[PDB]
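Below is one structure, written out as structure tokens, with a few remarks after it.
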Amino acid sequence: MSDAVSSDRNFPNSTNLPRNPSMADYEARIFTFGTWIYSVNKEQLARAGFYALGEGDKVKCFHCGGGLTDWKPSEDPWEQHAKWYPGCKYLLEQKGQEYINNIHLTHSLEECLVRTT
Ligand SMILES: CN[C@@H](C)C(=O)N[C@H](C(=O)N1CCC[C@H]1C(=O)N[C@@H]1CCCc2ccccc21)C(C)(C)C
Ligand SMILES: [Zn+2]
């Protein structure tokens with residue numbers, strides 16, 4: 001009888017809120033990165049599974065590990081992390097192992113644009 005302790009009922013105690021993305025996720029993550037920028041909105045980068053450690057740029061992956069630093073102009077987090085170390089929970093779960101595997105094998109994205117501009 002695996003009772004576990006996660007999915008049962010709401011209101012854990014009082015402080016533990018449901019989630020509130022635009023309160024402790026979007027602004028929280030970004031707040032750790034800073035107004036500074038490089039490619040896309042730091043929030044997008046964080047959504048994939050990234051979080052700054054106070055210092056600008058220096059950001060590490062969640063759970064899967066692997067610290068990323070010195071990003072490259074115009075780059076997505078999904079493909080980036082997936083290549084360096086494809087082992088994220090939400091990432092793999094999102095588009096399944098099939099999608100993650102596809103990335104780590106051949107070039108993807110940046111296609112179907114009339115005629116490469
Ligand atoms: C172009 N793609 C970019 C993101 C990229 O590969 N950057 C590379 C990069 O950051 N790499 C290479 C493998 C390991 C990783 C790296 O140096 N990571 C450093 C190592 C020291 C500790 C630490 C802590 C928090 C965040 C990053 C790191 C590097 C520029 C150092 C070659
Ligand atoms: Zn990761």
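Our numbering is plain: 1 for the first residue shown, then up by one each step along the chain.
From the backbone N, Cα and C atoms, a Cβ is placed for every residue, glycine too.
Noted in Swiss-Prot for the protein shown:
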| type | residues | note |
| --- | --- | --- |
| BINDING | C61, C64, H81, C88 | Zn(2+) binding site |
| MUTAGEN | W71 to A (Swiss-Prot position 310) | No effect on interaction with SEPTIN4 isoform ARTS |
| MUTAGEN | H104 to A (Swiss-Prot position 343) | No effect on interaction with SEPTIN4 isoform ARTS |
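Geometry remark: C61 (Zn(2+) binding site) versus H104 (mutagenesis position), CA distance 17 Å. Of the chain residues outside the Zn(2+) site list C61, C64, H81, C88, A48, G49, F50, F62, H63, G65, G66, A82, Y85, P86, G87, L91 have their Cβ within 8 Å of the site's Cβ mean position. Around the Cβ of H81 (Zn(2+) binding site), the number of neighbouring Cβ atoms within 10 Å comes to 24. Using a 10 Å Cβ-Cβ cutoff, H104 (mutagenesis position) registers 13 neighbours. Proximity of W71 (mutagenesis position) to non-local residues of its own chain (separation of 6 or more, Cβ distance below 8 Å) is seen for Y38, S39, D57, given in sequence order.
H104 (mutagenesis position) is 10 Å away from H81 (Zn(2+) binding site) when you measure Cα to Cα. Cβ neighbour density within 10 Å is lowest for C64 among the binding-site residues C61, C64, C88. Proximity of the recorded positions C61, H81, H104 to ligand 2, judged by a Cβ distance under 6 angstroms to any of its atoms, singles out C61, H81 in sequence order.
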